Amino acid sequence: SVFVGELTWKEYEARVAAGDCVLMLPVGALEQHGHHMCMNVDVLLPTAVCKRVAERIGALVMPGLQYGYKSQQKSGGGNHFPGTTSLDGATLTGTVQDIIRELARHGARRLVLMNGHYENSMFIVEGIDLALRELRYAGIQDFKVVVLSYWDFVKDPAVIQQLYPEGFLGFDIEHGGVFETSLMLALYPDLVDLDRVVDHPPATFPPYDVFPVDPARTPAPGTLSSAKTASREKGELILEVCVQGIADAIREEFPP
Amino acid sequence: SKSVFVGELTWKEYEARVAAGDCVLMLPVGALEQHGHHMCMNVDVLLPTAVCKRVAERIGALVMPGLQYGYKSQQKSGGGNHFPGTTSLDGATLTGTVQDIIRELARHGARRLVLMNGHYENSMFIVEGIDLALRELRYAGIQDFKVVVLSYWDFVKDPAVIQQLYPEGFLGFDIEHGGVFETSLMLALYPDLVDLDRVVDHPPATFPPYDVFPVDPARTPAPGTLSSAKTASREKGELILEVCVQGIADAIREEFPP
Amino acid sequence: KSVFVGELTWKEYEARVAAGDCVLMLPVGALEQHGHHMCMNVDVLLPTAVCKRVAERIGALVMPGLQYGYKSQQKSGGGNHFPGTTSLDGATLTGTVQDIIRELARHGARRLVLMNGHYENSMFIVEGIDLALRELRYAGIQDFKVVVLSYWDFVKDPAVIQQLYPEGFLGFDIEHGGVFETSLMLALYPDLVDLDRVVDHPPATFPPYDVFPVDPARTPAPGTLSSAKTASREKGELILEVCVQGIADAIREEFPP
Amino acid sequence: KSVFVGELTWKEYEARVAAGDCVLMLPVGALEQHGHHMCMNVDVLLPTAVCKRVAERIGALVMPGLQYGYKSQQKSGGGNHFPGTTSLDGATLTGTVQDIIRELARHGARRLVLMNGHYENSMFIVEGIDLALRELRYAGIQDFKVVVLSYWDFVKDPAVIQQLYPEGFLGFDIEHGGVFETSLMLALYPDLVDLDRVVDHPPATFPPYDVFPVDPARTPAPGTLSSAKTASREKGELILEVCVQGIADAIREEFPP
Amino acid sequence: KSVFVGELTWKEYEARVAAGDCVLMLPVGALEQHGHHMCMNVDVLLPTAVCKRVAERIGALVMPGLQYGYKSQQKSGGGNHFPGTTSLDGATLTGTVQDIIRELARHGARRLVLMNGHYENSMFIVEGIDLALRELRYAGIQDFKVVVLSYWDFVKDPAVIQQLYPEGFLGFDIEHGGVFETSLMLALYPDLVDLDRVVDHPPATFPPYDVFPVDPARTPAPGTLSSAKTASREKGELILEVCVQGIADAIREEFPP
Amino acid sequence: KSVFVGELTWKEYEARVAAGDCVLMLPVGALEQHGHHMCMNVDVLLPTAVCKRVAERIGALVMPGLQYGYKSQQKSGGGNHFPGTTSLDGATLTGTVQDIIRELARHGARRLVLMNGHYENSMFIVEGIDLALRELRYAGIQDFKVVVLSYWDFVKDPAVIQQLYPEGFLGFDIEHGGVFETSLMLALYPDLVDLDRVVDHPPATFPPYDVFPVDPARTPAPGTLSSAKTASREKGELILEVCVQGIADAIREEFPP
Ligand SMILES: C[As](C)(=O)[O-]
Ligand SMILES: C[As](C)(=O)[O-]
Ligand SMILES: C[As](C)(=O)[O-]
Ligand SMILES: C[As](C)(=O)[O-]
Ligand SMILES: C[As](C)(=O)[O-]
Ligand SMILES: C[As](C)(=O)[O-]
Ligand SMILES: [Mn+2]
Ligand SMILES: [Mn+2]
Ligand SMILES: [Mn+2]
Ligand SMILES: [Mn+2]
Ligand SMILES: [Mn+2]
Ligand SMILES: [Mn+2]
Ligand SMILES: [Zn+2]
Ligand SMILES: [Zn+2]
Ligand SMILES: [Zn+2]
Ligand SMILES: [Zn+2]
Ligand SMILES: [Zn+2]
Ligand SMILES: [Zn+2]
């Protein structure tokens, strides 16, 4: 297994003793994903990508962070939905910070943080900075971190044309939409019930945000766009592009 | 999709259950910690989650995603935080995570939570998280949120059971880290993650009535275990499991009446 | 007098708030390197200038701006390894925003517009808003409304973009010390800009990921992510009116008398 | 002059640490209800009394004891719903331990014995130690050693237990305001104990789980988890000498010349 | 049944608070060097003794005094570079005061007098009070009243000052280990003061600013900011009676039955 | 040519810092009510104005000033119950100071002058400095020197005070929106002062203790602690030149090349 949790400490130690061992940490969330999908999607997807990437380039995967930052209206629907269970920014930042400090203690020096929940980004970044600051204080400056959101590797125009034949509107409305639902159909079809999809128009917002979150500004089902056209085929295409692109980046940044 | 695991439900399935009136939520709290040469490191997550799954199925409760990282491993209970693999959180982080989740469950309208600890060292930080959350709920005007905290192993106290588990004599849960107790449960639940042939049959670990910091590696058995899992078995694991599941289910039934 | 709260007496401020529908605006910037051709307080000056004009036009008041913001990121601001750039930890920025909102609530104010001028500040401003609103709820206050925005997001009209980038627009992705900010500065503070020092280098391109610690080799030496060679006062005057008008209308919509 | 740092001049203290092998001891207690028969500062009085005697024997120094500890838990201290009990949040206690260690390290001290007298303090003292040691490591200090213990853990000899509980031993589990602490108080602070006020009730029994908010109905009315009726000055003297000798020996072992 | 909460059983404490108008007092001190002639716990001993006497006269209760305070400052306490002085970070002191106030409110207490004995503590005690009152408000409690004071502020009567300083008064700015505190200690804890060790150096003078890291050369070698050579037990008795009567009256005025 | 860091390019700043001996100055103020006759950003304006003139005379640079300070206290600034006054929690102000010093140390700067213009900021600035210096030590930096001061502390010459208060000097205790600040404002920002609104009430007098929640009845209605009726541009010019020369000399002495 490529999962750190499924190894003995001796097995883990041997791998880190190699000197060039790469570790990967999935950072997700428990967030509503419409009427047609489960709430652990943001954990499941990055974990699935990490698994395949780790198997492809010989890395190990740390247990994923199940809870992420508060859902935002324009990206996740809003934190007023039941089910969505979010952490305060400081909590997520401190979790990332503690994990990095511990990996450094192990002697590990290569980490790939793979985000699956849009809202986590800056808090992951702060956790990285704070940990690196402490490592410098501990006399460690050879620890390198690569952070990314897996969907950012799906930029190729040819690929996008295949996923959105009718036309591409952007990733702005991709919460529980075609993109995530397609991946789930390819990975965990038993957790997707396409017949429950509410085919509503794409959500649109002005160039500003309002707080407290106004429930009237998010589509009733919680999705920001319809997943009606999602398919296992699109999911497999997305999956291959992401696994391929990320494996390549890791090979470039963390050569053996 | 219908499941006891909240993560596998759509928000409507979850909302429907909470709207039911007296929904009980369970939250496994584990750790990523070394467990000798014979077992994997996510044992403290796997075990309380497996117990939660079975209890939930019997009493109709739901299980929240488990906390994968716990408080720093202590020499006398988990071998110590100097071992590789063990990845621990600072107390404030664990406390804050528990606090945040309770704040959110309350917002959802849930009012019944069972926190099932699988990592000894987590206890007091889970407790502080609960107290800080209940304090905020009170400020929010909520005083009917009830929390039950427990470590599944505490439900295995029946002398008859203890005798079956330790026919050679019981020394106590004191040295039960990667020992007979946890290993047997793993053999009954995740045999593939256990390799009894790698077990180091060393004598029970003993310590003086105090602790030393920085942690002294010499005071912990080399394998990381505090006792030998040499006599562990699937059969013992099955007895432990059923005992914990039946006992915990009854506890919830009494504390969270319909 | 002035729309700046700092330039009012406490009685004049009290009278404005007493009106019952007073709107307050808070610029949030940073002290950050902006190439060889511009000064480092750009992110404070610009949102403050926009706030000043929106506030005068719609009758709102402007709070003292936050001079320091979150750590500069490589892909948006060049990186926090640059000298001069002086950044706050996230908790610090979040706490300042949270504290100011708590105080405005105490004054009896209930309408706030947070105008970001530094890309990286966004989520920390958002957390400060959430933590403060959570407290107001505990205090029994649930009628406080906050609008948060980055002024550049109001410059989207295709026609406007065409006039600013007649050669083609490459997204605000590389707009750190580039045509957009420099043009605004040429229209507002020409004395703090010297186009003769602009380094006309091709726009910065990055892979779809980030590396830490920050690698200096991945940021154009000058600190800019794109060249401000084609910047001008006229372009700045256009950007300024589009922003002021747009934000002013957004406020009239969300905060009606 | 005195083993207590608080009663020393800074010169006397300095000279003692200047010796090079000075051992410091920090009592950590609490202000907590202790039934109808004893005062509320017991948790600090006891560890402080034990430290004093140990210090006088091995030549150590005793720091002012922490008067406020972590929240009282139902199964160990009755619960934090009792009046009088005044508890700190975990972070506060941890921060205090952490600050004291930092300061002692600054003094040049490198040997500390933390003696806990309030069960619930345990994990927060441990976290304070770790955070402090982490900082000391960053400061280039890695020769600072800490011994942490709860004085009652040194009373484990079967024979001694026999003289304390000749009627049978149930365990320290129910020892809150019971025979153990009450006996020590009778031998150390007899004027703070009115054994005639003891409410004789069966030992407290709890299911293998905890409930929050704490349910007052699950704690014996008086606040004690067991009866102190059989407590005596004689048992106190026995417990005391056993603890002092055991702890002095531990210190000699962990902090040799 | 004394005035010290720590020496009361929870039932006795509960009865006093149940009375309806119970006043609680909390001494806030420090462990700080006090020259060659006095022990280091002077800052907790003095306010505690004053509280004890005020409480016995007005019927109030005294909580365990805080033994550790904020970092000693050069111009007020000699500086935090001295051995012995063991200080808390500001967040720690603040949180301790906040936690205690929160707990007193839980008990049902609504009247508190915080008596400071360490100058540097003041602003952190103030923040602790504000943060706690903020939470009480969120909890629905708005009748909790707090009086904060440094016992020495009650000694400003010209006739009194003339008695204590017949050679001329220069102010309390240099009263660290000086005539004022030493005289009080001679009247309350003679065994902890060794006047024969006083260093009769001239009053410390400082420029109108401070330097960090603290410069040891700017503090008089002994640690004292003024000579306590003219300190006396008689002067201490005068200061004591003046403070006690003054504080006792203040409490009557602020907390009328 | 400007001495303000915000008005420099990062290249200009880098050159100055790398040149060595570069003294940075950070003004720390507040947004606080200053009576019926003056604006609320006085505490920012004054120290910033002093820094500018001092910097121009000794070759130092001035960082963007902190616009928000700690909570206004009744005896020094009227109280934090006034509208307009917008204050930070202590931790927030302390964290801001701490983050800035950390960053300046990263730039290679090693000399900093913190100029406070809001009385209540003092101790939180001090804690910010201590925490930052602690981290710098962990980073291997032990040559960073900080000077902290309140500009008014340089106005203590009898001849000067006699010239400013030709009717008896009572002290700076009642100096909040009084003759001192109002005079400085008349010499620097006359348009932000309207002496015709000055309320000529007697100086404020308070008992030797504080009360919380703050009691509005104990603060002069206008918010001023003393009357500024006798304020003048001439008195302001004298104060300004005295402070500028004094601070310039202090810096030359503490920060020689
Ligand atoms: C927009 As998303 C993948 O964080 O739900
Ligand atoms: C002592 As254990 C069950 O947390 O490994
Ligand atoms: C990317 As920006 C407008 O904060 O310099
Ligand atoms: C269980 As106890 C000695 O802390 O009251
Ligand atoms: C200046 As003092 C009375 O705290 O020693
Ligand atoms: C007393 As003041 C100059 O901080 O207003
Ligand atoms: Mn998401
Ligand atoms: Mn464990
Ligand atoms: Mn920026
Ligand atoms: Mn206790
Ligand atoms: Mn002092
Ligand atoms: Mn002020
Ligand atoms: Zn998603
Ligand atoms: Zn385990
Ligand atoms: Zn910018
Ligand atoms: Zn006790
Ligand atoms: Zn003193
Ligand atoms: Zn002022």
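Chain E is numbered as in Swiss-Prot; shown residues: 3-259, in order.
Positions of Cβ are set from backbone N, Cα and C atoms, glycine also.
These come from Swiss-Prot:
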BINDING   E:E34, E:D45, E:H120  Zn(2+) 1 binding site
BINDING   E:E34, E:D45, E:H120  Mn(2+) binding site
BINDING   E:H36, E:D45, E:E183  Zn(2+) 2 binding site
MUTAGEN   E:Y121 to A  30-fold decrease in catalytic efficiency
MUTAGEN   E:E122 to Q  700-fold decrease in catalytic efficiency. No ion in metal binding site 1
MUTAGEN   E:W154 to F  340-fold decrease in catalytic efficiency
MUTAGEN   E:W154 to A  Loss of activity
MUTAGEN   E:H178 to A  Loss of activity
MUTAGEN   E:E183 to Q  Loss of activity
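All features noted in Swiss-Prot, drawn onto the structure.
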{"residue": "E:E34", "record": "Zn(2+) 1 binding site", "CB count, 10 Å": "29"}
{"residue": "E:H36", "record": "Zn(2+) 2 binding site", "CB count, 10 Å": "30"}
{"residue": "E:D45", "record": "Zn(2+) 1 binding site", "CB count, 10 Å": "31"}
{"residue": "E:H120", "record": "Zn(2+) 1 binding site", "CB count, 10 Å": "29"}
{"residue": "E:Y121", "record": "mutagenesis position", "CB count, 10 Å": "21"}
{"residue": "E:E122", "record": "mutagenesis position", "CB count, 10 Å": "23"}
{"residue": "E:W154", "record": "mutagenesis position", "CB count, 10 Å": "21"}
{"residue": "E:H178", "record": "mutagenesis position", "CB count, 10 Å": "30"}
{"residue": "E:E183", "record": "mutagenesis position", "CB count, 10 Å": "27"}
Rounded Cα distance, in Å, between E:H120 (Zn(2+) 1 binding site) and E:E183 (mutagenesis position) is 11
Which secondary structure state does DSSP assign to E:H36 (Zn(2+) 2 binding site), in the simple three-class scheme? strand
Spatial neighbours of E:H36 (Zn(2+) 2 binding site) among the recorded positions E:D45, E:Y121, E:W154, E:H178 [C-alpha, 10 Å]: E:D45, E:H178
Spatially closest candidate among E:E34, E:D45, E:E183, the listed recorded positions, to E:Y121 (mutagenesis position) (Cα to Cα): E:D45
May I have the list of same-chain residues other than E:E34, E:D45, E:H120 whose Cβ is within 8 Å of the Cβ centroid of the recorded Zn(2+) 1 site, in sequence order? E:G31, E:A32, E:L33, E:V44, E:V46, E:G71, E:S74, E:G79, E:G119, E:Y121, E:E122, E:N123
Around E:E183 (mutagenesis position), which of the listed recorded positions (E:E34, E:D45, E:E122) come within 10 Å, judging by Cα atoms? E:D45
Provide, as an integer number of angstrom, the distance between the C-alpha atoms of E:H178 (mutagenesis position) and E:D45 (Zn(2+) 1 binding site). 10
From the recorded positions listed here (E:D45, E:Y121, E:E122, E:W154, E:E183), select those whose CB sits under 6 A from an atom of ligand 17. E:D45, E:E183
Whole-Å Cα distance, E:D45 (Zn(2+) 1 binding site) to E:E122 (mutagenesis position), is 11
Using the alpha carbons only, what distance in Å do you get between E:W154 (mutagenesis position) and E:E122 (mutagenesis position) once rounded? 14
Determine which residues of this chain, when E:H36, E:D45, E:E183 are set aside, have a Cβ within 8 Å of the centroid of the Zn(2+) 2 site's Cβ atoms, and list them as they appear in the sequence. E:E34, E:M40, E:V44, E:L48, E:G119, E:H178, E:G179, E:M187
Does DSSP put E:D45 (Zn(2+) 1 binding site) in a helix, in a strand, or in coil? helix
Fill in the CA-CA distance, E:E34 (Zn(2+) 1 binding site) to E:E122 (mutagenesis position), as an integer in Å. 11
